[PDB]
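First comes the structure, then the notes that go with it.
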2 protein chains.
Amino acid sequence: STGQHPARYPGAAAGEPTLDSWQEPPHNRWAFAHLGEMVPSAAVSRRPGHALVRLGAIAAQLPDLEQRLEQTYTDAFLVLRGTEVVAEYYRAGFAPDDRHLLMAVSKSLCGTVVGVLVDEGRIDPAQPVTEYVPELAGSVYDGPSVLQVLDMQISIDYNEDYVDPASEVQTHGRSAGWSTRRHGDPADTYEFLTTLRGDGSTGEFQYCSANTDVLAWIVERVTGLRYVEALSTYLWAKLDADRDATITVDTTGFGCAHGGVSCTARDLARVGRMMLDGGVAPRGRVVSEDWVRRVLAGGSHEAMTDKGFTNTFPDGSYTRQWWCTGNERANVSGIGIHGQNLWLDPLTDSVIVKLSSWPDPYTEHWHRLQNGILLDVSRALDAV
Amino acid sequence: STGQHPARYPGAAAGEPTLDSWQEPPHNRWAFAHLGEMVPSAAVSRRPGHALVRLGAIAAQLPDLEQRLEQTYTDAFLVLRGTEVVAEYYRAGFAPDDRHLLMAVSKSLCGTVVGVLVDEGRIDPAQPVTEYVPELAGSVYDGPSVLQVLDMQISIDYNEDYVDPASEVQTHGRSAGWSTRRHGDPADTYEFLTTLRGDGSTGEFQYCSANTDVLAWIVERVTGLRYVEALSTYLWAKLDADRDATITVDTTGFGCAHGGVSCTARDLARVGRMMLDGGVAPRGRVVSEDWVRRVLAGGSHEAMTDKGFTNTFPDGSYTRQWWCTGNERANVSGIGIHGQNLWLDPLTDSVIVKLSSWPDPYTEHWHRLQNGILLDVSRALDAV
Ligand SMILES: NCCCCCC(=O)NCCCCCC(=O)O
Ligand SMILES: NCCCCCC(=O)NCCCCCC(=O)O
């Protein structure tokens with residue numbers, strides 16, 4: 001068993017409703033107001049073919065930028081310098097206020113929610129995961145600290161290969177409802193997480209999407225809120241965002257913390273703005289100055305042995321669900337496959353959002369091009 | 001085979017993407033911007049316990065109205081007199097701008113889209129369904145006219161029993177993605193519709209949700225648009241609505257025309273306002289004066305043999321996806337199970353929206369109470 005989880009609605013039985021029960025009482029009072037959480041659904045637009053190009057005062061320094069964005073399958077691109085939007089691009093067919101899947105940029109949002117609860121003293125990063133989720137006893141998460149989950153420093157038998165059909169990340173996806181279930185698959189994400197094993201070693205970076213969903217599980221046990229609600233209460237609702245975000249949910253209503261958030265480019269930039277404002281958002285403080293400082297400082301360099309990342313960023317690292325380049329600008333970024341970045345450039349007090357759809361989840365080729373653009377744009381923002 | 005259908009995106013292969021392919025190119029450029037159409041998803045609120053009660057100047061005439069609304073499991077209630085909102089109620093936990101499933105009030109929206117295309121001469125109601133959807137040859141829809149589909153005057157072996165697990169409406173639901181698929185089930189709604197049979201007789205009213213999805217299929221073949229887009233272009237985008245509507249979609253992206261639309265109470269009222277404005281919406285004409293006149297006039301009384309409806313409304317009838325009471329006020333209503341009404345009161349130039357979640361889909365008990373409220377409210381709007 002995976003223990004207590006936040007009910008889908010007040011008074012709901014465990015795991016209710018399902019796809020087969022949402023029409024029945026008492027579930028239907030909730031379900032009729034939230035049907036998209038149960039059944040795939042399309043928007044019917046209240047509004048009645050060409051790219052929107054407003055690259056502003058970086059266009060002069062980067063004359064070929066639009067072509068570079070097209071070449072990296074850019075859907076939305078936005079540069080926020082201070083509080084001002086100084087450059088924007090949206091491909092034909094993608095509206096400025098359309099939402100876009102964040103993939104693992106989602107992780108950086110989850111880490112932020114954890115940070116809030118650390119500030120409140122409700123989570124102690126030094127404590128074992130099992131202090132908050134006892135039911136992970138006997139799994140690879142039995143022993144490691146919450147900080148080691150935050151920093152992805154746990155050795156896990158989990159192949160995070162995004163193309164291999166046999167990998168654990170595929171099984172993770174089926175458990176999350178991202179793909180069709182196979183016979184024998186875990187019922188939900190919680191169950192899937194309890195199946196994970198490892199050799200027991202910690203301290204070396206291993207990127208694993210399971211870690212983030214463990215963090216969200218911790219958030220749920222500490223707050224009693226569905227992760228979907230926690231993400232709103234502790235982060236999204238404080239941003240004064242233009243639109244709601246969305247997040248995929250599995251059959252229990254558990255939001256896919258590791259990869260399933262969608263939002264507008266402009267609203268994602270508000271998260272970066274909060275980070276560069278020492279953790280304060282328009283409607284109140286989100287996380288502490290100390291938490292932000294620790295994110296910007298980076299993780300242990302020794303732990304970071306991922307040659308892909310370090311080939312580009314020799315002094316790079318990872319902490320608290322953020323990638324830290326350790327470059328001369330000390331850039332830090334949320335990163336998702338197929339070209340998603342929430343990129344922070346503290347030197348110029350700027351945030352760059354790039355949301356894309358590369359044909360491949362991740363290759364050195366796309367990595368090189370994507371980071372080349374983000375660095376060139378950052379530098380174009382420097383005083384001259 | 002069910003023939004040509006509108007592609008999910010420009011250039012998409014038939015039936016693509018599926019739950020198992022949306023992450024792959026070329027699908028992912030579209031899917032990353034529309035993931036809720038593939039995977040169940042929750043809203044993450046941008047906004048940070050008690051009912052909202054603003055019953056205005058009908059409260060005096062109906063002092064017990066709030067209790068009557070509670071007793072009929074009312075989630076949202078709104079009265080529009082002319083252009084003015086004169087009464088509103090929303091239950092605790094349901095916000096004024098929350099969306100609510102319409103169930104078969106959805107049908108009246110679909111009929112409106114058909115009406116637009118009849119006005120344009122792109123659909124001739126006198127023509128057989130097969131003039132527009134040849135692939136329905138050999139089915140119960142081989143022979144009947146489009147008008148007979150609009151008026152639900154086709155005898156079909158289809159048990160529209162909302163509680164019986166064995167009924168065709170359940171199989172319809174599985175084909176639409178509302179419930180878990182069983183082995184042997186049709187792949188999608190189009191395929192399901194082609195399996196339907198009947199004795200060949202027409203002319204007598206038989207309420208059947210399959211009819212509305214046939215109408216949406218016709219709309220798609222005539223316009224080349226996904227029904228989701230047709231519903232927006234021909235209706236929703238002309239209303240100047242506060243919010244997008246949503247509609248559930250099956251595995252091909254086909255919107256559930258018969259039951260799957262959700263929207264706010266205030267926005268649904270804009271549809272009624274359009275009907276009482278002779279078919280004109282704020283952003284342009286939706287349907288012709290003649291179409292609206294024919295809806296308000298009612299269908300053939302002889303055809304209406306449903307004792308449930310006629311027990312309450314002896315002179316009642318059905319036409320063009322609207323229920324017509326034939327009462328002394330000539331009230332006409334869209335109706336959905338569990339207590340959804342888009343109720344028109346032309347006498348007072350008023351629209352009443354009631355969106356509910358009765359524990360039962362439909363019983364004489366709820367029917368009596370619901371119609372009692374709508375009639376009392378209508379009468380309270382009369383000059384005195
Ligand atoms: N199919 C599920 C996908 C879950 C999201 C995974 C994701 O976005 N991962 C980001 C990996 C970035 C790697 C950065 C680097 O190695 O340089
Ligand atoms: N489980 C799928 C439900 C599809 C919607 C059906 C629906 O809303 N039907 C309305 C029936 C109204 C009957 C009115 C009357 O008989 O008085």
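Easy rule for this one: first residue shown is 1, then count along the chain.
Recorded method is X-ray crystallography, 1.5 Å.
Every residue gets a Cβ built from N, Cα and C, even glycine.
Sequence-distant neighbours of A:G173 (mutagenesis position): residues of the same chain at least 6 apart with a C-beta under 8 Å from its C-beta are A:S179. Here the residue is the original one, while Swiss-Prot reports the published mutagenesis A:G173 to D (Swiss-Prot position 181) with the comment Enhances activity.
According to Swiss-Prot, the experimentally introduced change A:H258 to N (Swiss-Prot position 266) is described as follows: Enhances activity. Under 8 Å, Cβ to Cβ, and six or more positions away along its own chain, A:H258 (mutagenesis position) finds A:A104, A:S106, A:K107, A:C110, A:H172, A:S209, A:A210, A:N211, A:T212, A:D213, A:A216.
DSSP assigns A:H258 (mutagenesis position) to coil, not to a helix or a strand.
Counting 4 residues missing between A:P48 and A:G49, the deposited model places the Cα atoms of those two residues 13 Å apart.
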